[PDB]
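Asker: Encoded as structure tokens, here's the structure I'll be asking about.
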Amino acid sequence: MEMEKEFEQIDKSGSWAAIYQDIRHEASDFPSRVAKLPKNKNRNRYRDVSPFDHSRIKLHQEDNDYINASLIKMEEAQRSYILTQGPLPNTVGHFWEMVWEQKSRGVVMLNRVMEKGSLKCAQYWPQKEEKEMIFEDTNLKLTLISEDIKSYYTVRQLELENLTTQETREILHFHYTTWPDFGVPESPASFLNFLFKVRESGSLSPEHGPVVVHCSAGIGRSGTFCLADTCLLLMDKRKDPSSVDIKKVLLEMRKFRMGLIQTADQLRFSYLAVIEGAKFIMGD
Ligand SMILES: CCOC(=O)Nc1cccc(Cl)c1
């Protein structure tokens, strides 16, 4: 059923809450035993958001391999994403270790460091060229190379150095800075343009490791970003674009990380994103 019609049918009936609860009821439940070990309590931002054991990213160290991060592998679309929480004061070095070990080209940030008067994630990248950051626990150095500030997002070039081998890599930081403190954006235009700027960069392409995507918990805004990208890729690839079922794609992604899309308003915004995506590409 053409999703644009399914959309108007749900909107006219005001059933967004009912659709959303159906998804919550059918979603996968897999064990997260490593996340709940007592040694890992200060590595988790939220007690109710954990990576599944089967899909968690492992750090390459014998001490403790745990990070709150999941590999979302979309087989038909041929895309992979790592979805993670915003880094904590004691996990900023783990975060950059993961970016290094997984060969990621891009980091996508969908939150501000402070929102609603509270800290949503650590200040994990340098704000001035001449004041670099060293992570002594993981032996990494991070330098700000350049910054391009636009009305709805900022792009930064960063240099990550493995201090053990003196190898360096260029990491691109895509920072969406205008998601409102409450609810979802009124139009998906600036979000879709952000997604197009991440695509343009090569960060989502198979020649690199998976993109790292985060917000505060790494399930809500982060869920919306990967769901819209995968749905628009499938509508490009298939003979029948109208066959793409956004509820079935979301349930596939929920096999790999719990809780993706946190509210009925985020579900409606994701539909609007794909629906409005398909025009400007296909019809007018
Ligand atoms: C066949 C459907 O494919 C799309 O609608 N692609 C698309 C549209 C707008 C923005 C961006 Cl980033 C991608």
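This entry, so its header tells us, was determined using X-ray crystallography, 1.7 Å.
Using the three backbone atoms N, Cα and C, a Cβ is placed for every residue, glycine included.
As a published mutagenesis entry, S50 to A or D appears in Swiss-Prot alongside the note: No phosphorylation. As a published mutagenesis entry, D181 to A appears in Swiss-Prot alongside the note: Substrate-trapping mutant. Marked as substrate binding site by Swiss-Prot: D181, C215, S216, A217, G218, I219, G220, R221, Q262. Swiss-Prot gives this note for the published mutagenesis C215 to S: Catalytically inactive mutant; abolishes sulfhydration. Sequence annotations record features per position, and here Swiss-Prot assigns active site, phosphocysteine intermediate to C215.
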Asker: Measuring Cα to Cα, how many angstrom lie between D181 (mutagenesis position) and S216 (substrate binding site)?
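Answerer: Cα of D181 (mutagenesis position) to Cα of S216 (substrate binding site) measures 12 Å after rounding.
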Asker: In angstrom units, rounded to an integer, how far apart are the Cα atoms of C215 (mutagenesis position) and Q262 (substrate binding site)?
Answerer: 12
Asker: Provide, as an integer number of angstrom, the distance between the C-alpha atoms of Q262 (substrate binding site) and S50 (mutagenesis position).
Answerer: 14
Asker: State the Cα to Cα distance, in Å, between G218 (substrate binding site) and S50 (mutagenesis position), rounded to an integer.
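Answerer: Per the Cα atoms, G218 (substrate binding site) and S50 (mutagenesis position) stand 10 Å apart.
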Asker: Quick one: of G218, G220, which of the binding-site residues has the smallest count of other CB atoms within 10 A?
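Answerer: Among the binding-site residues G218, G220, the sparsest Cβ neighbourhood within 10 Å belongs to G220.
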Asker: For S216 (substrate binding site), which residues of its chain lie six or more apart in sequence with Cβ-Cβ distance below 8 Å?
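Answerer: Counting only residues 6 or more apart in sequence, the Cβ neighbours of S216 (substrate binding site) under 8 Å are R45, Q85, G86, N111, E115, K120, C121.
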Asker: Looking only at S50, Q262, which of these recorded positions has the biggest number of Cβ atoms within 10 Å around its Cβ?
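Answerer: Compared across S50, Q262, the most Cβ atoms within 10 Å surround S50.
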Asker: May I ask for the distance between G220 (substrate binding site) and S50 (mutagenesis position), taken between their Cα atoms and rounded to an integer number of Å?
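Answerer: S50 (mutagenesis position) has its Cα 13 Å from the Cα of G220 (substrate binding site).
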Asker: Take the Cβ of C215 (mutagenesis position) and count every other Cβ within 10 Å, whichever protein chain it belongs to.
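Answerer: Other Cβ atoms found within 10 Å: 26.
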Asker: For the substrate site made of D181, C215, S216, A217, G218, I219, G220, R221, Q262, how many Å separate the two farthest Cα atoms?
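Answerer: Taking every pair of listed residues, the largest Cα separation comes to 16 Å.
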